[PDB]
Amino acid sequence: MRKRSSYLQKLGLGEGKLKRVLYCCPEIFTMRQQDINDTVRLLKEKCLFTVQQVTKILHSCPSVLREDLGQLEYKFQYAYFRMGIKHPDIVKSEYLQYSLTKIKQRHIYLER
Amino acid sequence: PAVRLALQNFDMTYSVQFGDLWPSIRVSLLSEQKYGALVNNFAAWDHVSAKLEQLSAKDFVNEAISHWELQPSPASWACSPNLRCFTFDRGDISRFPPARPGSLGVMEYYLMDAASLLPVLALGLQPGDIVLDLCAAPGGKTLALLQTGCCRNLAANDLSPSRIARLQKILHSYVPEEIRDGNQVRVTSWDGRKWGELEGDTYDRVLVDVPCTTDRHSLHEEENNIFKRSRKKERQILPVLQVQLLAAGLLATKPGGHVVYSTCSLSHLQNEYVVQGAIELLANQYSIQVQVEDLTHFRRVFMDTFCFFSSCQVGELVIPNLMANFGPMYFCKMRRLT
Ligand SMILES: C[S@@+](CC[C@H](N)C(=O)[O-])C[C@H]1O[C@@H](n2cnc3c(N)ncnc32)[C@H](O)[C@@H]1O
């Protein structure tokens, strides 16, 4: 538990940021750290989020840890390419917590 | 691109015309349209009607006629008869399966925009009428005009010989050889604007379903799109052609006869401006008086199935809505007096 508490601290989830994470995703202390590393790796190098943004994503959208790496990549792509949302507004709005279905439903309705 | 130019042009025009109603129309034009199954009366309509009822579909034309008495003359005297067209309930998006051949080797029903039947219904065919469909291809409304069993004679015309092939395909698919080879139906391919000279004062009923910017189709198909950059002049002179065709229809109508003008566009420049423009042209150039007939009772009766833009000055307009996604359909009934 201490070893995971340390991993999460260097990941930026210190200073009480893990309050929201434990409420939605209490599995984070049981999870494999390479599965958590895979999610931060996908966001940082494939979705081009900065370290500060990835920390905020984990804090506000803990659901992304339980998400498939493909589904999560397509969900990001929908905001960046299809909707035209820059990386800061994706993070600030807590966009990645919602389902692609809800996102598509509301975006395409407004678009049309 | 042409699909985007069409939408760009509709955003500019139709946001001004409909105002806060334009979004509900815009989403409907950019979504799947609702179809009605026009029953083929040559193909034993009673079994087809019963089969279509199993799907939870209902004949909107019969529903309408039932309430003709509620809020002058029988429905048959005002509204073209024997047209059975099934649609699913308001809000239902079910699709009809493709029709198959039946009773006389003819297709059981024809799938179409249910609103396309309203100009034919509104035209008010009576038994023994000489009828003209001036811009008939591909034949959806021609088919409905035949289904009434009122046409002594039916002239179906269209300038395009390629679209006439599709009309002939529908007539061969839906109508038995006994009727489509006789003196009851005549398919021509000629300029409709020349009908004032050839066949003047001949027809009792005339349908002028003019070529327009086909608003819904223009947003789906990129090939042969009226909003292409090369077709800029053709699109701008479109209200001239539409008046020329309506005036020709009126000149081919007998004095006392009736004409229905229609489009599948929301634009007032193609709708009310063409009706007023053709009525003026005949009063000035030919000294012929044409009266626009009120379709308020007709509208009110059919409001249960379609969304109408009730702010129409002349004629009526069915606007598409997700609850009843029946494409733009403008229509105006007229009577030639002199
Ligand atoms: C909206 S379509 C008619 C649809 C048809 N009544 C139906 O319900 O299937 C308009 C038609 O006008 C035809 N057209 C164009 N210019 C014409 C002209 N000068 N005379 C006659 N038909 C013409 C086009 O070829 C086109 O088929």
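Residues 39-109, 118-384, in that order, are what chain B shows, numbered as in Swiss-Prot.
According to its header, the structure was obtained by X-ray crystallography, 2.9 Å.
Any Cβ shown, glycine's included, is placed from N, Cα and C.
Proximity of B:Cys310 (mutagenesis position) to non-local residues of its own chain (separation of 6 or more, Cβ distance below 8 Å) is seen for B:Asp159, B:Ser162, B:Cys258, B:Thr260, B:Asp261, B:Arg262, B:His263, B:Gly373, B:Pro374, B:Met375, B:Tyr376, given in sequence order. Swiss-Prot lists B:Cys310 with the feature active site, nucleophile, giving experimental evidence as the kind of evidence.
Its own atom aside, the Cβ of B:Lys187 (S-adenosyl-L-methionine binding site) has 23 Cβ atoms within 10 angstroms in the protein chains shown. Residues or ranges marked as S-adenosyl-L-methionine binding site by Swiss-Prot: B:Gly185, B:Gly186, B:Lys187, B:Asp204, B:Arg209, B:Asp237, B:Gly238, B:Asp255.
Within its own chain, B:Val65 (mutagenesis position) has B:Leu368 as residues 6 or more apart in sequence whose C-beta sits under 8 angstroms from its own. In the three-state DSSP scheme, B:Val65 (mutagenesis position) is classed as helix. Under the heading of mutagenesis, Swiss-Prot lists B:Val65 to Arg and annotates it as follows: Disrupts complex with MTERFD2; when associated with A-136, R-139 and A-141.
Annotation of the mutagenesis experiment B:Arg136 to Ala in Swiss-Prot: Disrupts complex with MTERFD2; when associated with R-65, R-139 and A-141. The 10 Å shell around the Cβ of B:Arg136 (mutagenesis position) contains 13 further Cβ atoms across the protein chains shown. DSSP classifies B:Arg136 (mutagenesis position) as coil under the three-state reduction.
One mutagenesis experiment catalogued in Swiss-Prot, B:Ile139 to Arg, is accompanied by this note: Disrupts complex with MTERFD2; when associated with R-65, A-136, and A-141. Shown in sequence order, B:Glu70, B:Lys72 are the residues of the chain, 6+ apart in sequence, with a C-beta less than 8 angstroms from the C-beta of B:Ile139 (mutagenesis position).
Experimental mutagenesis at this site is recorded by Swiss-Prot as B:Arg141 to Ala, annotated: Disrupts complex with MTERFD2; when associated with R-65, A-136 and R-139. When secondary structure is read from DSSP and collapsed to three states, B:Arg141 (mutagenesis position) falls in the coil class.
Swiss-Prot lists B:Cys258 to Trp among its mutagenesis entries, and the accompanying note reads: Abolished methyltransferase activity; when associated with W-310. Within 10 Å of the Cβ of B:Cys258 (mutagenesis position) there are 27 other Cβ atoms, across all protein chains.
Secondary structure at B:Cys310 (mutagenesis position), as computed by DSSP, is coil. The mutagenesis experiment B:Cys310 to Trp is recorded by Swiss-Prot, whose note states: Abolished methyltransferase activity; when associated with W-258.
In sequence order, the recorded positions from B:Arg136, B:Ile139, B:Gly185 that place a Cβ under 8 angstroms from a chain A Cβ amount to none.
Site extent for S-adenosyl-L-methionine: among the recorded binding residues B:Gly185, B:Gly186, B:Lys187, B:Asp204, B:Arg209, B:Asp237, B:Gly238, B:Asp255, the largest C-alpha separation is 20 Å. B:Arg209 (S-adenosyl-L-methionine binding site) and B:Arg136 (mutagenesis position) have their C-alpha atoms 33 Å apart, to the nearest angstrom. Cβ neighbours within 10 Å of B:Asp204 (S-adenosyl-L-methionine binding site), excluding its own Cβ and spanning all shown chains: 25. Around B:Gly186 (S-adenosyl-L-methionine binding site), the same-chain residues six or more apart in sequence whose CB sits under 8 Å from its CB are B:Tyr156, B:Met158, B:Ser162, B:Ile216, listed in sequence order.
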